[PDB]
Amino acid sequence: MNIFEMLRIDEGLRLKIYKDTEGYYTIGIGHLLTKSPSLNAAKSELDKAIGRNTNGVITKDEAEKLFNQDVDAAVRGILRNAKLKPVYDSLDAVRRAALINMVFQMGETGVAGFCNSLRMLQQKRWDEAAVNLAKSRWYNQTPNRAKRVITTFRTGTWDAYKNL
Ligand SMILES: *SCC1=C(Br)C(C)(C)N(O)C1(C)C
């Protein structure tokens, strides 16, 4: 397991524009296009992102290209953020993947707002951090995914992604 395989499990792979868990137009491996409710605005975002006139469908290779860009972007957003960088640096490689996963799903700003959780992770109080991470809109709206990410932070293992 690694961050790409982990997010591929959590986000799936769909080659046609679809609505994510929040109702927002998305494509590929969890690539958010727009929060606009207009499908035409989502198709324009897709065409800009891929560099061609797509009308809403992409190839697997194109989905994987956006995914590489999005993982890179989540890591660089962590390292550019004064709240997230020190936490990332303090973690082992498995827990770093969990933090990348959360930033991929909810964005740099969203995760950096989890101050109490981030502090417990920096302190390596893993069970306390896990309890605290579950007290969130995130957990309530995507509980199975959040449980997998939280088990990853609690244990520093990939056990929640095994048999997936
Ligand atoms: S991370 C939120 C905060 C905590 Br736990 C203490 C240390 C009490 N603070 O002063 C805040 C609000 C920064």
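Cβ coordinates are placed from backbone N, Cα and C, and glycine is handled just like the others.
Mapped onto three states, the DSSP output places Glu11 (mutagenesis position) in helix. Other C-beta atoms found within 10 angstroms of the C-beta of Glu11 (mutagenesis position) number 20, with every protein chain shown included. Per Swiss-Prot, mutagenesis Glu11 to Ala, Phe, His, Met or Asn is noted as: Complete loss of enzymatic activity.
For the published mutagenesis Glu11 to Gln, Swiss-Prot gives the following note: Complete loss of activity.
The active site, proton donor/acceptor annotation in Swiss-Prot covers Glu11 (among others).
DSSP gives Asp20 (mutagenesis position) a coil state; it is part of no helix or strand. Experimental mutagenesis at this site is recorded by Swiss-Prot as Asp20 to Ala, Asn, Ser or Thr, annotated: Complete loss of enzymatic activity.
Here the residue is the original one, but Swiss-Prot notes a mutagenesis experiment at this spot, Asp20 to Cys: Nearly no effet on specific enzymatic activity. Cβ neighbour count for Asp20 (mutagenesis position) (all protein chains, 10 Å cutoff from its Cβ): 19.
Residues or ranges marked as active site, proton donor/acceptor in Swiss-Prot: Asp20 (among others).
Among the mutagenesis experiments that Swiss-Prot reports, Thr26 to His is described with the note: Facilitates transglycosylation more effectively than hydrolysis; covalently bound substrate. If you take the C-beta of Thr26 (mutagenesis position) and look for same-chain residues 6 or more apart in sequence within under 8 angstroms, you find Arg14, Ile17, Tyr18, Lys19, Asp20, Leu32, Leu33. Following the DSSP three-state reduction, the secondary structure of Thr26 (mutagenesis position) is strand.
Annotation of the published mutagenesis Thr26 to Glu in Swiss-Prot: Complete loss of activity at neutral pH; covalently bound substrate; the original residue is retained in the structure shown.
With a 10 A radius on its CB, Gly30 (mutagenesis position) counts 21 other CB atoms from all the protein chains. Where Swiss-Prot documents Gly30 to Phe as a mutagenesis experiment, the accompanying text is: Almost complete loss of enzymatic activity. The enzyme is destabilized by 1.5 kcal/mol.
For the mutagenesis experiment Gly30 to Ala, the note given by Swiss-Prot reads: Almost complete loss of enzymatic activity.
Sequence-distant contacts (6 or more apart, same chain, Cβ under 8 Å) of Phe104 (substrate binding site) comprise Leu7, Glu11, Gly30, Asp70, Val71, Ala74. Feature annotation from Swiss-Prot assigns substrate binding site to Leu32, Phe104, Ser117, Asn132.
Cβ environment of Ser117 (mutagenesis position): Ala129, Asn132, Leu133, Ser136 lie under 8 Å away, each six or more residues apart in the same chain. Here the residue is the original one, but Swiss-Prot notes a mutagenesis experiment at this spot, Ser117 to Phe: 10-fold decrease in enzymatic activity.
The annotation that Swiss-Prot gives for the mutagenesis experiment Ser117 to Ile reads: 500-fold decrease in enzymatic activity. In three-state terms derived from DSSP, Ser117 (mutagenesis position) belongs to a helical segment.
According to Swiss-Prot, the mutagenesis experiment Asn132 to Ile carries the following note: 5-fold decrease in enzymatic activity. DSSP assigns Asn132 (mutagenesis position) to a helix. Just so you know, the Cβ of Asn132 (mutagenesis position) picks up 18 other Cβ atoms within 10 Å once every protein chain is counted.
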Surrounding CB atoms that lie within 10 Å of the CB of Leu32 (substrate binding site), all protein chains:
19
